[PDB]
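Read through the structure below, which is laid out as structure tokens, and then see the notes.
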Amino acid sequence: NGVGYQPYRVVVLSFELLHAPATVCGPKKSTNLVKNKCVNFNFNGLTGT
Amino acid sequence: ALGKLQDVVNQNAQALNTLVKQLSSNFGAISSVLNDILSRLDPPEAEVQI
Amino acid sequence: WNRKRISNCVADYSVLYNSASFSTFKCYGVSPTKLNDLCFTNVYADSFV
């Protein structure tokens, strides 16, 4: 049949970005804990300085 | 006794507190925090929220 | 539609959206370019054709 009637497979990744302990964290690796100095920190994806 | 002076201090301090509290209002955008709006949208679609 | 919980793991959405197999891939409220470095509390995958 025409593509207009063809079947499309569908998956919906509903990213529930919530303030809670996160589980799926993405590929980026960690860095050693730094303290008492100015650093562009990034915990769980919240970008901060 | 010192109501007029206290009233001046209170009015000025409340006005500053409201100025700081406005920073927590999204104003129609996804979130109040500008850094998260930058870190959860691409620049083309971030600029409208910003 | 079935709902499969995705949690307790690490992900890589770059391969998922880069692959040419997905003629349709639309993100709402997040842009795919930076999905790699932000973590999420829970992700829901709902499959239906």
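Since chain B takes its numbers from Swiss-Prot, the residues it shows come out as 944-993.
Including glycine, each Cβ sits where the backbone N, Cα and C put it.
Cβ neighbour count for B:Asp950 (variant position) (all protein chains, 10 Å cutoff from its Cβ): 10. Swiss-Prot gives this note for the natural variant B:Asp950 to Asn: In strain: Delta/B.1.617.2, Mu/B.1.621.
Residues near B:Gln954 (variant position) in space but far in sequence (CB under 8 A, at least 6 apart, same chain): none are found. The note that Swiss-Prot attaches to the natural variant B:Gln954 to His is: In strain: Omicron/BA.1, Omicron/BA.2, Omicron/BA.2.12.1, Omicron/BA.2.75, Omicron/BA.4, Omicron/BA.5, Omicron/BQ.1.1, Omicron/XBB.1.5, Omicron/EG.5.1.
Here the residue is the original one, while Swiss-Prot reports the natural variant B:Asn969 to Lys with the comment In strain: Omicron/BA.1, Omicron/BA.2, Omicron/BA.2.12.1, Omicron/BA.2.75, Omicron/BA.4, Omicron/BA.5, Omicron/BQ.1.1, Omicron/XBB.1.5, Omicron/EG.5.1. Mapped onto three states, the DSSP output places B:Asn969 (variant position) in coil. Within 10 Å of the Cβ of B:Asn969 (variant position) there are 11 other Cβ atoms, across all protein chains.
For the recorded site, B:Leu981 (variant position), the DSSP three-state label reads helix. Among the sequence features in Swiss-Prot, the natural variant B:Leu981 to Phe is noted as follows: In strain: Omicron/BA.1.
Proximity of B:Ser982 (variant position) to non-local residues of its own chain (separation of 6 or more, Cβ distance below 8 Å) is seen for none. Quoting Swiss-Prot on the natural variant B:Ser982 to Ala: In strain: Alpha/B.1.1.7.
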Request  = Measuring Cα to Cα, tell me the gap between B:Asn969 (variant position) and B:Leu981 (variant position) in whole angstrom.
outcome  = 14
Message = Can you tell me how many other Cβ atoms are located within 10 Å of the Cβ belonging to B:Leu981 (variant position)?
response = 16
